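Asks: Supplied in structure tokens, the structure appears directly below.
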Amino acid sequence: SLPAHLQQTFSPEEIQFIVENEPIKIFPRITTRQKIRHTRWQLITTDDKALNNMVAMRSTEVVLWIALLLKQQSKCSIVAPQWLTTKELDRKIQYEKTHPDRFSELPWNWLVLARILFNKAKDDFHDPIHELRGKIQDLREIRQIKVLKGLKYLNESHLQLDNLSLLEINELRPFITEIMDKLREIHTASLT
Amino acid sequence: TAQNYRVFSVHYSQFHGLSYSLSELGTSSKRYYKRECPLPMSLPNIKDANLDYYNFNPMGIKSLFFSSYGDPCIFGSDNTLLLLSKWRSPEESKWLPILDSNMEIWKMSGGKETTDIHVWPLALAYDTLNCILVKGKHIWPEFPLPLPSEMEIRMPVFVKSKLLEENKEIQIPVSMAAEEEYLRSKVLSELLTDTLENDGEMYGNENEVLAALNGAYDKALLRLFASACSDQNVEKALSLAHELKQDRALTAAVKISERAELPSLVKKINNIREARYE
Amino acid sequence: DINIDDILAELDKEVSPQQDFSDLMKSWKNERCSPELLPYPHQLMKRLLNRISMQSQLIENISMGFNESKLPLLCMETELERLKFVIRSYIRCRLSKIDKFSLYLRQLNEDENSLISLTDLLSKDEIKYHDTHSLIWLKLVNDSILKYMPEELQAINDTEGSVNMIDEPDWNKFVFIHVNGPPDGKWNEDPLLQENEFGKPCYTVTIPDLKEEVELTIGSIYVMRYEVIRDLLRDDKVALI
């Protein structure tokens, strides 16, 4: 029933769905607030109290599919997180270049959220998009170098990483799982 | 700058000086609150990046507005946001600086004396100024207008010397953080109480946020009470818990007095409670 | 100085659908990467079908009720189809893993000594699907192949062959796991939790084919065998990334 390319791993659009199902800070451009003198929102998979209390030009916290849906309307503009600034990305780049053995303390959804906000929020960034995408590509490349260095330690027992992103888990999942499964199969056949 | 039936104005002349007038004209009940009372603001000290603006705006008024509850606010050339508190009673009116935005700009930059970022004010919601943080050599924003950032108001009791001394991101110690939380909670509680008693609530959220604000008031007072009791200061602890508002948080002060072993403080706080039962 | 955190914390104090949905993707992400067919959360899925039915009649009643603020209706609509997608993908993945392990499941039903049964493991629709898929595959291979072979070799639940007739799930299949600690925020009630060097606690588990003890510190991701992590996943301490 399940397709062969969705058998033992997630597709990247399922990762997009998973990271669309998080809260995010946002600026409404419409007023749905009841004054002292309109059907309610009434959702069942997220808290609708922050969406019922939606005030124009304020900071609220809504789920990301609502964020993208309202950005398509341009009724509400998505605010980038703290780590999507040039200074914080430069700090992450310096941490990557400082400790070669350890990955930086980036969020798990740092590639997928960046792609979503680049392709959907082209006028919602205080810093320019240009150097932001340059630093995103630099962090992606240095994380690729670190996972290429760490792949020399493919052990039969176990293998650990600290702060690898979910999209990088789907980058490296079938290769690592198949190679370690066959290494374990070789050693378990080697046991008496 | 007018908001609904309220009108707020700033006057200046060489032979009168700087002043302000606040009025409420209405469809009825024509009452003028203050007429040309003097305005506590510093005009700018009269290179081309500032002179391009001060040839255009000699007064240094970046913006002039009302808050979300109707309290007047002004943003002068010294980059401080002045709110007029208790303007309905002219014998108790005072101008409260609630943001010295250069100090918080220096505070978010990790102590660096930062020039290339400026605050361009737009509005003041409750405990939050909405304003574009303009980056560059020019104070004013350009046509591709970015999202207006949010700056929480902080009472200017921050001295740079102590923050540089303890930090050998500027991390405020819990003592003066409790001090500024206590002062900010007190002035915001006064403002919310005045706007709820006089103009009423325009929504349903104002009473519960006032209760949570009095909660944050008492929590900051207990944190000042702890630093008083840590230095064996019975009298300062009694003065701190004498300004404690609710009877719920006095038992916490009794427990801190028990942890600090000050039984005379326990006796005097119980005498305060005895006064409070009737 | 005086430490005031306990008195202020005790002064501060002076089933839900969102948690159900988070548990639904916890089950979905644990199901997709696991080799073993996970136990069915019967109460959670019954509550989810009841909730999606009440939302279906709610959105149809508001459609009968149709200022025009159509954005709450659009929120209802994409709400319904995204919930339907999650439920569809979870049931489709577990149906595929039912189809992979049909012979294992019918032996596990046939073995009365084993405590695992399909009433504890599968839904009624999944039990019906597995049963009638086993009969239709059985009938296809009897009128295709096994009619022409003698009495020893028509068995499909055979064991004593040169190669094993029955499929078996990869119990030691390597999988990405991320530790969450206990499901609750109170850490001290877990007996398996123990404090280590550098402040960070860990879970200690033993691989028996190498006979080694390994430490899984809270807040880091690993790849481990599924037999090692089965008892932690059944107690819901990790999440299968």
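Throughout, chain C uses Swiss-Prot numbering, with the displayed residues spanning 2-15, 54-105, 120-294 in order.
This deposition comes from electron microscopy, 3.7 Å.
Any Cβ shown, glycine's included, is placed from N, Cα and C.
Here the residue is the original one, while Swiss-Prot reports the published mutagenesis C:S66 to P with the comment In sld5-8; temperature-sensitive mutant; in association with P-21. Defective in DNA replication. For C:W67 to R, Swiss-Prot lists a mutagenesis experiment annotated as follows: In sld5-12; temperature-sensitive mutant. Defective in DNA replication. Under mutagenesis, Swiss-Prot gives C:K150 to E with this note: In sld5-2; temperature-sensitive mutant. Defective in DNA replication. One mutagenesis experiment catalogued in Swiss-Prot, C:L293 to P, is accompanied by this note: In sld5-13; temperature-sensitive mutant. Defective in DNA replication.
Walk me through the surroundings of each of these features.
Replies: Reduced to three states, the DSSP call for C:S66 (mutagenesis position) is helix.
Just so you know, the Cβ of C:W67 (mutagenesis position) picks up 21 other Cβ atoms within 10 Å once every protein chain is counted.
Classification of C:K150 (mutagenesis position) by DSSP places it within a helix. With a cut-off of 8 Å between CB atoms and residues at least 6 apart in sequence, the same chain places C:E70, C:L76 near C:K150 (mutagenesis position), listed in sequence order.
Sequence-distant contacts (6 or more apart, same chain, Cβ under 8 Å) of C:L293 (mutagenesis position) comprise C:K68, C:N69, C:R71, C:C72, C:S73, C:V228, C:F229, C:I230, C:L286.
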Asks: Would you count the other C-beta atoms found within 10 angstroms of the C-beta of C:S66 (mutagenesis position) for me?
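Replies: Result for C:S66 (mutagenesis position): 20 neighbouring Cβ atoms inside 10 Å.
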Asks: If you run the three-state DSSP split on C:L293 (mutagenesis position), which class comes out?
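Replies: Reduced to three states, the DSSP call for C:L293 (mutagenesis position) is strand.
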